[PDB]
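**Student:** I have a structure I would like to understand better, so I am pasting it below and will then ask my questions one at a time.
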Amino acid sequence: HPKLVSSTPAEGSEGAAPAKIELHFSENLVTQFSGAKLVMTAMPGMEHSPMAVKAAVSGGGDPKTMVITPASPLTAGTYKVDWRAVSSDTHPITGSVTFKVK
């Protein structure tokens, strides 16, 4: 209803890498305390513990429209987008989306 209404992040997407990660909220939040990052949680060679990966966080022409780009070409493996959105009146929403790549 209010808060996050639509996104195209990569909700359990498998196969080709997700193009970008879009987050859209009914509410005009983002009081200078929102952001998002990407971590890889399976990658070849290692299968070592989940670790921070290279993403760039942007927004559209609205502060309430978050747009996260991967900065490296996402290769075969599994990743987690962690996003954290905050409002003026506090009300943190902190959340995550996992996806896979081949």
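Chain A residue numbers are taken from Swiss-Prot; in order, the displayed residues are 25-126.
Header lists the method as solution NMR.
Cβ atoms here come from the backbone N, Cα and C positions, even for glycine.
Copying in the features that Swiss-Prot gives for the protein in this structure:
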- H25 to F: Decreases affinity for copper(II) (MUTAGEN)
- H25, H115: Cu(2+) binding site (BINDING)
- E51 to G: Increases affinity for copper(II) (MUTAGEN)
- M64, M67, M70, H72, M75: Cu(+) binding site (BINDING)
- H115 to F: Decreases affinity for copper(II) (MUTAGEN)
**Student:** Which of the mutagenesis positions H25, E51, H115 has its Cα nearest to the Cα of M70 (Cu(+) binding site)?
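**Tutor:** Comparing Cα positions, the closest of these mutagenesis positions turns out to be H115.
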**Student:** Please list, in sequence order, every residue of the chain apart from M64, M67, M70, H72, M75 whose Cβ lies within 8 Å of the Cβ centroid of the Cu(+) site.
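**Tutor:** Result: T65, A66, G69, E71, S73, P74, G101.
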**Student:** Compare the C-alpha of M75 (Cu(+) binding site) with the C-alpha of each of the mutagenesis positions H25, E51, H115, and give the closest one.
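**Tutor:** Of the mutagenesis positions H25, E51, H115, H115 has its Cα closest to that of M75 (Cu(+) binding site).
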**Student:** Measure from the Cα of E51 (mutagenesis position) to the Cα of every one of the recorded positions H25, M64, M67, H72, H115, then give the nearest.
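**Tutor:** Of the recorded positions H25, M64, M67, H72, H115, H25 has its Cα closest to that of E51 (mutagenesis position).
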**Student:** Which one is closest to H25 (mutagenesis position) in space, judged by CA to CA distance, out of the binding-site residues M64, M67, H72?
**Tutor:** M64
**Student:** Looking at the binding-site residues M64, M67, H72, which has the shortest Cα distance to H115 (mutagenesis position)?
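**Tutor:** That would be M64, the closest of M64, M67, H72 to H115 (mutagenesis position).
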**Student:** Which is it, of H72, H115: the one of these recorded positions whose Cβ has the most other Cβ atoms within 10 Å?
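**Tutor:** Counting Cβ neighbours within 10 Å, the top one is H115.
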**Student:** Where does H72 (Cu(+) binding site) sit in the DSSP three-state scheme?
**Tutor:** coil
**Student:** Counting Cβ neighbours within 10 Å across all chains shown, tell me which of the binding-site residues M64, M67, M70, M75 comes out on top.
**Tutor:** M64
**Student:** Starting from the Cβ of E51 (mutagenesis position), draw a 10 Å sphere and report how many other Cβ atoms land inside it.
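**Tutor:** Taking every protein chain into account, the count is 17.
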